[PDB]
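Participant: Could you have a look at this structure, given as structure tokens, before my questions?
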Protein chains: 2
Amino acid sequence: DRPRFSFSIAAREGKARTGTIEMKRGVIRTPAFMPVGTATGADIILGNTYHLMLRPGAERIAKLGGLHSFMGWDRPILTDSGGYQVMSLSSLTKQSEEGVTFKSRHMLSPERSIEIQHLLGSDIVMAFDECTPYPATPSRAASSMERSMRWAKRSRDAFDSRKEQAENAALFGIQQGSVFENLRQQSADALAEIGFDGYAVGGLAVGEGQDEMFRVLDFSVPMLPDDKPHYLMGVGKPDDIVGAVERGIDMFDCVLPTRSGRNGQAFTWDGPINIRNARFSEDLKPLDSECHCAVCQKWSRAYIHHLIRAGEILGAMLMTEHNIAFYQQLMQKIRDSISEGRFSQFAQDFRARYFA
Amino acid sequence: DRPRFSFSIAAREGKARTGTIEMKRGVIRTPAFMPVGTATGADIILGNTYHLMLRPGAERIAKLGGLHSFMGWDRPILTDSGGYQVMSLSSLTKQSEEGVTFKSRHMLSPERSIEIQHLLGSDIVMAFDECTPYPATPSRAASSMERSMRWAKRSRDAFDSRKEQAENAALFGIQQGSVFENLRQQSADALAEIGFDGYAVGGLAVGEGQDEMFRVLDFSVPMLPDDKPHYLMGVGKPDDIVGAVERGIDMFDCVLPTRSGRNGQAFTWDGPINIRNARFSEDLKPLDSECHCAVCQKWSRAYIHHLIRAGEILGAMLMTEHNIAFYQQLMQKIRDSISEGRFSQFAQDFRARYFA
Ligand SMILES: CNc1nc2c(CCc3ccc(C(F)(F)F)cc3)c3[nH]c(N)nc(=O)c3cc2[nH]1
Ligand SMILES: CNc1nc2c(CCc3ccc(C(F)(F)F)cc3)c3[nH]c(N)nc(=O)c3cc2[nH]1
Ligand SMILES: [Zn+2]
Ligand SMILES: [Zn+2]
């Protein structure tokens, strides 16, 4: 029987690592992409804490048997802590040391966030943090990070108080500190003193751009414990994933494939394409020449173009299936190239072709 | 090797029949449901002549290899002749003995309709007819029907002039005459004198209601050749199908399953349900208790409700898959009950439960 949580590193190349997380409900191969659940297959999917806590509500999900039973998925599920989405989407918010109140009006605190994730039944639980807006001054970035670290300790204590959760799930802490090296170090130190099963890099993919994101990752990821998984939240494009793995990231949440699939964009080894464009109306090639997915084995760019231009649901479903398959082929190629000692060459080849 | 076209009747109960159509690309079990292609599985699908002739155009479909290659379907395809949809959907129309002009502006004639269906490559080709509006006076119904019969002869001649079509496809004639027995008889006689591979009942499902539709079928279907298939165009609900089979119909076009699937309606043996309704938010049963489809084996009403309320494409795709599967289980139960001599009892049991 698998353990509650065990991360093993099988091979390394530079700062890049490949290995496995073992949990009770399954093995997660890393580096991993984690797609939304409602979308070589994925080993773990994302639940949507913010949506579920409002419709149908976390209590109701528990009454229906938990999220695994509800969505018919018996493998690992990761949930975020909800504050990022509250701050991004809800209309009015009130912040305090207790938590965040938002509009029926609601309070989300470290304790309530952990209880919601418990009622949902997720396997990887995120601490309740504040994603500092960008740009931030040093003083505001520090105050925000300090609150998040106090909230990280409250998250730890709440998780440990619920036996079913402490014994069967895992808890990840989230590093903050905006773009400042000294604050990222203080945050890493605070999280390691509390102790978590894994460590996320928060506060990025918030408008800073790839060059700046990579600069911050360069000094931030080495601050986290080497022997635990590293999750970069909110990222991203295929080229962001490749560069983040080069900098020591093990886990990625990938909304973009499903978002792109419903809006006419397909990922290919030669870059993204907009299938609605008239240049695809007579193109008999599959979406991607090398893709092994079921769409590309059977149907042409010209037919998928026809369906999407016609407003047919089938068109968006085929695009989304392809995009998910593309991402899991990307991650498999990354894992294999690290294990074989040729990831540096893969990254160079990938970029030359994706951007050609 | 299968023939171009061969209809055999294997069993009969009252006016109901069950059997097979053999064509070069496959066998069609009757009574048959024929779903849209762009949606025990279906044996034949519908192409959309009106849409395809405008986007990308019939010539372009031929340049891409024909509709079978284009949509990745190597089995039989039926196409309508296009005039019904022109008259229903296009903004301005001009009618004459030559054909119909409509808005770039276009002319559709018997000869052009047959050529378009040839370029698309369909296996069952419909004659170019006029679907008389309802209600119609006897004089207007007669004039319209007479034009359609002149157009049926022109359709026959155009089809026979194209060797690839005459040797590999089949041509169906369409009966008109509104709700009038004497005109339905004249139309049947004209079509049989020309000679077709199959015979459709046109001019119904245009606002007359089920009672009147069944009354017209009662005297119209016996006028058609018994030894050829009978296609009721534009029908319909499950209860319409059962009653039409009781009256001698062999073939049905079924848009409703895909339309309902995208608009929140699921078919069940206990009648249709509106999955968005709040009464399904905690319902752990599958869409239908007896359905063998993949959706009903895996997911609950509560989860499909959640997805559709959230605007997720997955929700409509699951509803549509279920609805298609429901229709092909309906047709299989009809075929089996006729072959076993218990179709009368099936129809009674079906109605008692569907309308309970
Ligand atoms: C887009 N940029 C970004 N997203 C970020 C997220 C959200 C992660 C998430 C939440 C929900 C889903 C769901 F679709 F499945 F619902 C998917 C992904 C962050 N989350 C937390 N907790 N701290 C952060 O500092 C942080 C930074 C983030 N930058
Ligand atoms: C809805 N009522 C109705 N539909 C009727 C139709 C259209 C059949 C059709 C066409 C295209 C498709 C597509 F979705 F696949 F594109 C699906 C079905 C008729 N067609 C002709 N030729 N004569 C008629 O007298 C007639 C009567 C009809 N009553
Ligand atoms: Zn593909
Ligand atoms: Zn079903």
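So for chain B, numbering is Swiss-Prot's, and the shown residues are 10-48, 62-125, 131-383, in order.
The header says X-ray crystallography, 1.5 Å.
Every residue, even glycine, has its Cβ placed from backbone N, Cα and C.
Swiss-Prot feature annotations, pasted as is:
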| type | residues | note |
| --- | --- | --- |
| ACT_SITE | B:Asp102 | active site, proton acceptor |
| ACT_SITE | B:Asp280 | active site, nucleophile |
| BINDING | B:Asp102, B:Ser103, B:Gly104, B:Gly105, B:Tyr106, B:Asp156, B:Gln203, B:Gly230 | substrate binding site |
| BINDING | B:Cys318, B:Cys320, B:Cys323, B:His349 | Zn(2+) binding site |
| MUTAGEN | B:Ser103 to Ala | Strongly reduces activity |
| MUTAGEN | B:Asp156 to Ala | Abolishes catalytic activity |
| MUTAGEN | B:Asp280 to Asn | Abolishes catalytic activity |
Participant: Setting B:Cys318, B:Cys320, B:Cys323, B:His349 aside, what same-chain residues sit with their Cβ within 8 Å of the center of the Cβ atoms that define the Zn(2+) site, listed in sequence order?
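Facilitator: Residues close to the Zn(2+) site, other than B:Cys318, B:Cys320, B:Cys323, B:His349: B:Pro313, B:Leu314, B:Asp315, B:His319, B:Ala321, B:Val322, B:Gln324, B:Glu348, B:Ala352, B:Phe353.
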Participant: Which recorded positions from the set B:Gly104, B:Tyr106, B:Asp156, B:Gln203, B:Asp280, B:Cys318 come near ligand 4, judged by a Cβ under 6 Å from any of its atoms?
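Facilitator: Cβ < 6 Å from ligand 4, in sequence order: B:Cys318.
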Participant: Substrate site residues B:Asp102, B:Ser103, B:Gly104, B:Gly105, B:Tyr106, B:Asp156, B:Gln203, B:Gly230: biggest Cα-Cα distance, Å?
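Facilitator: This binding site's residues have a maximal Cα-Cα distance of 16 Å.
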Participant: For ligand 2, pick out the binding-site residues B:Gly104, B:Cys318, B:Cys320, B:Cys323, B:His349 that have a CB under 6 angstroms away from one of its atoms.
Facilitator: none
Participant: For the recorded positions B:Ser103, B:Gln203, which one has the sparsest Cβ surroundings, going by other Cβ atoms within 10 Å?
Facilitator: B:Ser103
Participant: Check B:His349 (Zn(2+) binding site) against DSSP and tell me helix, strand or coil, would you?
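Facilitator: The residue in question, B:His349 (Zn(2+) binding site), is helix (DSSP, three-state).
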Participant: For the binding-site residues listed here (B:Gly104, B:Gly105, B:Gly230), which one has the lowest count of neighbouring CB atoms within 10 Å of its own CB?
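Facilitator: Selected from the binding-site residues B:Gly104, B:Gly105, B:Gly230 on minimum Cβ neighbours within 10 Å: B:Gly104.
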Participant: Name, in the order they occur in the sequence, the residues of the same chain whose CB lies under 8 A from the CB of B:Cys320 (Zn(2+) binding site) and which sit 6 or more residues away.
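Facilitator: Sequence-distant Cβ neighbours: B:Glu348, B:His349, B:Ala352, B:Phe353, B:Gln356.
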Participant: Around B:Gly104 (substrate binding site), which of the listed recorded positions (B:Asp156, B:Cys318, B:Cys323) come within 10 Å, judging by Cα atoms?
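Facilitator: Those near B:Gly104 (substrate binding site) - Cα within 10 Å - are B:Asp156, in sequence order.
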Participant: Quick check on the gap: 5 residues absent, flanked by B:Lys125 and B:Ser131. Distance between their CA atoms in Å?
Facilitator: 6
